[PDB]
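To keep things clear, I will list the structure first and then write my remarks on it.
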Amino acid sequence: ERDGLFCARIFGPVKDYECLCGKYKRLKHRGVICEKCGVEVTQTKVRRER
Amino acid sequence: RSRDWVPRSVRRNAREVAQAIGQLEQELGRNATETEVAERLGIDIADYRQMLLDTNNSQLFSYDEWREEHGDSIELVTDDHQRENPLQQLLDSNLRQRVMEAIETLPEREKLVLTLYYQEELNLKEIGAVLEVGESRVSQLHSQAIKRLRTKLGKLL
Amino acid sequence: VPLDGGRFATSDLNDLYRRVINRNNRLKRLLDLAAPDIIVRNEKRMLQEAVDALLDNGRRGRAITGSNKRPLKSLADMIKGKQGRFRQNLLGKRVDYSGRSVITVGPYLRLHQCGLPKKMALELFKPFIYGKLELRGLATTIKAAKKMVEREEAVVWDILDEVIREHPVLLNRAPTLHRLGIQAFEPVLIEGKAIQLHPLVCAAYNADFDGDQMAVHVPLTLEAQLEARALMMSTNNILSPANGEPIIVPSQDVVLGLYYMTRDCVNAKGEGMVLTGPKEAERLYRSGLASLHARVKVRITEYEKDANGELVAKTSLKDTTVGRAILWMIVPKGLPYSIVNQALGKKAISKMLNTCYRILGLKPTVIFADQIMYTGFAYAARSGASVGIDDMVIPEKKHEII
Amino acid sequence: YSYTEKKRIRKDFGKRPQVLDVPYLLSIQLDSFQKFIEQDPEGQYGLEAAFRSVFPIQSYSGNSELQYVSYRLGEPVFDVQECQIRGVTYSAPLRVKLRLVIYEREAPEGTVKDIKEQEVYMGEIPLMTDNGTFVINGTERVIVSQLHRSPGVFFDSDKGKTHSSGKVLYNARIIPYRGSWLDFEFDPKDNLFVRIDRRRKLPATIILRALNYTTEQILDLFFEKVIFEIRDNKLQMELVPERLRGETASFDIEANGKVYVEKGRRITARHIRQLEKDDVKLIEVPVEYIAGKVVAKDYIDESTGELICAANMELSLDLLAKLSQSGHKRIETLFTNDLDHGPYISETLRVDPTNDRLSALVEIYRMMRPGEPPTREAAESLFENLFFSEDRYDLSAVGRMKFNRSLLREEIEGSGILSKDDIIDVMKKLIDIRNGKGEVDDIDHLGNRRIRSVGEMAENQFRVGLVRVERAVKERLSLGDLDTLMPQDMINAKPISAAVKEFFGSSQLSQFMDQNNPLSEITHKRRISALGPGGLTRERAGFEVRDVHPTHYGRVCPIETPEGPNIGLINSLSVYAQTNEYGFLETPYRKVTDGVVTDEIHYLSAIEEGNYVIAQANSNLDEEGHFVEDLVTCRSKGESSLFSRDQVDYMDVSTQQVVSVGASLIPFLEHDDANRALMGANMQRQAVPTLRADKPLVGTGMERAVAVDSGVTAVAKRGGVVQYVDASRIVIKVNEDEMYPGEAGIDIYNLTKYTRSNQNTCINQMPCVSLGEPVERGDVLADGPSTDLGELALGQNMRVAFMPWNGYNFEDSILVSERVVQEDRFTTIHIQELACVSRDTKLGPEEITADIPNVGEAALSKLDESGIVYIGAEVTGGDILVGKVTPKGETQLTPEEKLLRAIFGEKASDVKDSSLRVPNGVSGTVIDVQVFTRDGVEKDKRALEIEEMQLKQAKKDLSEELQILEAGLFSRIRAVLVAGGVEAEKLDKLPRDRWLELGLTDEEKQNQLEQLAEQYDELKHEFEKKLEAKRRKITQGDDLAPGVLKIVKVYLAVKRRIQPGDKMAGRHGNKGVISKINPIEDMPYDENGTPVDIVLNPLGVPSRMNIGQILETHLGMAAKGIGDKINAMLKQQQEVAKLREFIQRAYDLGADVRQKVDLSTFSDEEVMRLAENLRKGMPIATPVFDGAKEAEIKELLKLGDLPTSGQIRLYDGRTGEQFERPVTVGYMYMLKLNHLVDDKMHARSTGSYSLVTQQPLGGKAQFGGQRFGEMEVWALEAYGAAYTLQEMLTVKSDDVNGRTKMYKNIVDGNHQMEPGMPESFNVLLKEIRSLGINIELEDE
DNA sequence: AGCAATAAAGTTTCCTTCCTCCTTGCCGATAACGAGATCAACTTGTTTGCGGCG
Ligand SMILES: [Mg+2]
Ligand SMILES: [Zn+2]
């Protein structure tokens, strides 16, 4: 759930490094922002850090 | 209600089975003949059968000792399914370059559609719109490339 | 995270965060109404109480628990006692490329060798094997390597033999008191599940052969390989740094063999005849013509290097027991003959070793020791050796004293 | 002897006339639960004690009330075996009598208002076997019996707490059985203080006012009055002569007319004699003697009402004047012989701030209930509750009794609540030892420790549930309707069951049973602790209790308790140990009267003995006179010494009574070190039974009794003759006189075949009996796992001779032949259990089915259609058992596996596999399956098959049963037709049912046909009803957790023999590892070519002094020869009278062994079988301390025609030459253990990890990596090898990039390195900053 | 062999769409019972620091 302890927006999506449209994912092309949905993206596994 | 995070009519049913089961265990004077639950709560068997899951199974904590003092905890005895594995991505990349190895000899677009769709994870019919051939030929050449990569040997089957 | 039957498991911290949040939100809601202040007071005492209880539960005020009557563990104990990161998880470490088993003895061995049950090292040197199968082209890739491997072809074992020569290892008893509690040996494969081990280093390890277990570790890289070959290797580690003492003592058995040999009866036979050298005592006793333990005159050829580091040969005759004659056979060309002319108590052997090292250097002492083991165990077996109820002695003069 | 005993006799060399046969051994648990459940009317225990204790309950008003009457139980639905099979607890119902009575609150007690006298079910409870355990959920378990300190009173004194003083501080403690403790104590400065449950210090005297007492009465009680009297100007004073004792004269002590003690002068004993003598108390004295004295009692001006001096205030002469003026010619004051009579109370008082009672209650309240408003009644209520409410306080009159003894009252009994007199007595007794009189006492003295048992525990737990009930019960009494609210409408029965089920499942005490060997169970059941609740802990508790105390003698075995941290704490019961009715101990003793040992007994306490004297059994009786010798080593006073003969009161019975049975069984204990005996018997339990049951020869006598009461075996319930026999069961027919009339009297016995232990071992039973043979009652009919002919059999007896051999016996290591593995005679089994469950998901149900995708038919070939294996197969790691499958959802794939599908094109179903498979490393044999499925669900087909085959089993069994029974009854149903005529062969030839119509006469016999039909119909009725009941119970489905559909469960079988590494030892701590096996042909051998089995290291005989192992070794060689001499005769087939004589003389060797035997009694075939058994060797009892002698060992050996010392010439197998010296040779009886080579080994290259910190795990079960401690670091530092430890800290532990790229480099041939940083470090960083800190790092 | 056509078949999209359910928030109707404690801990223990505590 959002705005809770696991608000993934801040810490990171459980859908690990997925964007909104679901194009870029799972550590594959880290320094790519989803050009479709314009969602700037970081935190694959920085669920361990943020 | 704030602290609990489970729905409400859940607990209605729970209180209800509690009342009923005590009441009727007094009626009978002994236990555990579930068909009585079925009849008295004449809704369905699967109803309470599911409810039994839904309600009666609660939270537990992570670091509790493992019993006969502190040999280990529950944090030792844990299992996972989504692990890393090193050679599948390895041979995946081998097969990617084998795809290239097959298709670099083949029509100009199809190499490119399958490259840029399979390489950097871009769009497929994005090219079907570019050529505007109906993708009949696309279908055909996709099949032939499959037939050509049924020309190699690799386990991980 | 969830469980098999849908159940869950959690970290208590979360709970503590939540109460805080609830209280604060309440306080906002309250503040929007300008409410009578006493409520605010209670609200904030409960606030700060929640706060520090997050930090460290039962320090200021008494601690919060779950239903079990047990604390909701705070932060601090991520860091503290043994349980903390430092002493559990950071310094002392769980390890792969490691293993363990039970132990036993290889007497015949040479010190630098160590018994390996097959499948253990078989597993352990796995990626080396795979490199070699893609090298030879047997396993053109990785999969067939695995598959032939789980098929266990003769080539598999051949290739292991190729590798493990000169491929040393590390072995460990627990607990590690002094730095010799671990050493650096060289493999020898054996068909069992149990390690053989050179006897003498029971004492560096305080080991007794009655149910021990040891572990094994690996210098994967070369630096560590060479350090272990150079530093912890058994030849290097033979004297204490605490006190300049040989730690390699033959405790209890081979001592007895030598004492039984190197001994002077009068009784048996052949008393007082004449020989060229010890090789005739071999001729005789291996035919069984003489008591080994019998003072008889013979001739010996002793050496010293009293020159500026150059030998000085001489020879002369000796009324001596025969065992001494034999035991001169093995002495490596530096010693006098007085060395043997007693029936060899433990410390005599200590000084045997010491002196040998003092003058003649190192490796001769090593070999000298090894052969002492072999030969004394041999003649210990020859010895005839047991006890009885009838070997127990009662002095006739005890009852009267009492 | 008995039939079973005629089979195989074990000789004796004991010589002391035994009085007693050992009792039933595990009587105590049986007793406890028996008395717990039993309906006691009056002498309450457990249940009725609880009910009649919570005697009825009434409303928050006090208007209505339910009432206890009585109770009853049911019988269980299921038998034992179905319960253990089914996976369920074994339990009994409960049934309760109750009466809801109401009385009219209009009327004063108009009791006729309402009566609902009905019955009540509430809860089941568990019950016990005839063995001791409770099964739970199909799990056999054990709870332990506890020990702890009594309730009551306790005295002690610490020694220099504020060590600056180096001073004693006495104090007293009170511990109710239930309720609050209490502490009285002193301070450095001789003042009294008190605390409840270690509350803060408070003056004692406060409470005395809180109990409605004034200072006047206080010191009246505590202090005797020092009375001065003011006779018209001067001070005179009353004197007791023995107050001035060791004291010195303040002035001219004299008489009215006579001087006794001058100035400066000590009041010697003379002057005490004078003063008592010449009749003086009233003595003129200076007025100045007062100033410094204390007024006893608050003296006033009666006209004013003014405290001229408040009570407990020092005195003077201006106050003397004013008091003399007031009309007080007499002043009570306190006596102060600070030596003896110190005014400690006066001091403690005038330290105390308070006077009024009320505010004292207030201050106590405000202490214990801080901040809360001081409402009067609340303080009153607090105070009454803490010690004067039955609700929350009690003594367990044991407490009361012990206390009264500590009071030196008479009355054993009392209340559960305090009295004021008793408390006051505490105070005075405390101050009296503080003056010196009497003493504090000890803890280790067992007289202060009381044991504690199951029924008491159950008592406490269920009455806790009763209280939980009583809450809401009262809640709704006061309020709801009365007419309509039935009594059982109100209640719940969950919580009671919750208490019961938890500590039968949650307590530390409740434990699995240790199913390895008979000893394991019986002794683990006799095992004692002081831990758990109401007990102690390792780290806090120290040495004082761990050690020995003399009172343990004959109650506790000193020589069985482990080497771990829990050394001396737990300790086993002794042999003939019993419990006092209270929970204390006792032990039987032989009375010594007129010198004669009376043959009676008394089970005497842990206290009584300190008074009396005891004689020892090693003492030689003077044969119906007395003890022969004068100075008999007797014992008393926590010690022993030497006393006369007439002097003694009592004697022990045996020489054994001290030890445990585990201790008792090694022979020749009398010749070895203790710690050796410890480890010997400690590992002795830990053994394994072989396939076969080989005997020992050297015994003690007891093996039969433990063989019996373990309860593993068949038994002769009732005498008979063997009817039917088989590899799985038998049937017996019962003897007539024993056959009471009602039943046809045929026991049967279905046996337990290959079945699993909780230590995962092969369990089984087997006959040692034949067919067509009589049976006496009690005897056994089939052996258990590890025994033979009613005698223990848990190892094997084997040859050995000891000397070095080439460094294969360096330090105790062992070497053997190889024939014995041909015989497989230490080989054993480890069957393993495995399961797989179907569940209902959120989506839908898991399914079990043969069909699965991507399967090689090789796998499937061994499965049936539902996906289940055929019984009897042989299998291996990777093999599959159960085709369980899982309906799944979907995913968003990536082009990678997209193209793997493009290539492979194996379609993904909407289902996966979830199959059960053989774990890596394991291979074995299936022999059985079971399945469990819910009431509600279709029974998956093979479960129907097995329920059907079980019906075939069951109905066949019952068919057999009733067919036999009714076959007996057809005897009548033929015979009685014979009554009333004759159809001699026209009866029999024609079909038998068609006999009723045959020759038929009127008068009585129509009824005889009618009753014939009656019994027939009765019988078929029994048949049908029985079918119905049983077929239902079998067909009845299962009771399951939520989410479950059904389960399968599997067993396996694997068989283990030796590979080196294997551990073994004997009965003497003589541990051992194997280093090698030997071919025969290098074995040492003898004159006659016989090689040896086993070889050994004699350096470690004296080093630890396990010398008795020698003695048996002589015997180990010895009696063998006899059997050989007999087998020699046997194969020679000599003659019976030869056997007769030779045997009788074997038994007729000894001087004065008690047993003495004849055989002209016995028949020929008995000789034959006996001899045929003995051919292997003649077995013996060596009693523990009444053992045999060297005369006798050498006597048997000289008949055996051998070296007297039995130490003899041997030649080498290898080379074939004689050794130097002869060597002692013989047999040991030795063992194997469960610290096995395969059980322990593990390696690991690469695998799983952690997740929170990604580093590896530990455990062979979970493919574990090993640990590397700081100690190992420090060593490595010592050498100084950087790269090594660097590596193992980075790559083989955490650095993930590191591990990856190194693995890469290796398979590439590259042996090189690259480092990183551990994640765990940064984790620490993040914890730090979470703690609110700017932790950070300075970049280079 | 390369190239397209017609016809057929299966779709994924996908989008509404109206049934149905499900969950987020609120406010209400007779009158008065009692300031908690509640089921625990057994006092490790020696050394050392600091606040009182004179
Ligand atoms: Mg050891
Ligand atoms: Zn996107």
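One is the number of the first residue shown, and numbering goes on along the chain from there.
This deposition comes from electron microscopy, 3.9 Å.
Cβ atoms here come from the backbone N, Cα and C positions, even for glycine.
What Swiss-Prot says about this protein:
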MUTAGEN   B:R1 to A (Swiss-Prot position 84)  Loss of activity
MUTAGEN   B:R8 to A (Swiss-Prot position 91)  Loss of activity
MUTAGEN   B:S9 to A (Swiss-Prot position 92)  No change in activity
MUTAGEN   B:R11 to A (Swiss-Prot position 94)  Decrease in activity
MUTAGEN   B:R12 to A (Swiss-Prot position 95)  No change in activity
MUTAGEN   B:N13 to A (Swiss-Prot position 96)  No change in activity
MUTAGEN   B:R15 to A (Swiss-Prot position 98)  Strong decrease in activity
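Sequence features, as recorded in Swiss-Prot, placed on the structure.
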{"residue": "B:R1", "record": "mutagenesis position", "DSSP class": "coil"}
{"residue": "B:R8", "record": "mutagenesis position", "DSSP class": "helix"}
{"residue": "B:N13", "record": "mutagenesis position", "DSSP class": "helix"}
- Near B:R1 (mutagenesis position), which residues of its chain come within a Cβ-Cβ distance under 8 Å, counting only those 6 or more away in sequence? B:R8
- Cα-Cα, B:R15 (mutagenesis position) versus B:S9 (mutagenesis position), nearest Å, comes out at 10
- Give the residue from the mutagenesis positions B:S9, B:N13 that has the most other Cβ atoms within 10 Å of its Cβ, counting over every protein chain displayed. B:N13
- Query: Under 8 Å Cβ-Cβ from B:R12 (mutagenesis position), six or more apart in the same chain: what's there?
  - Reply: none
- Task: Could you work out which of the mutagenesis positions (B:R8, B:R11) has its C-beta surrounded by the smallest number of other C-beta atoms within 10 A?
- Result: B:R8
- Have a look around B:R15 (mutagenesis position) and count the other CB atoms within 10 A of its CB, chains all included. 10
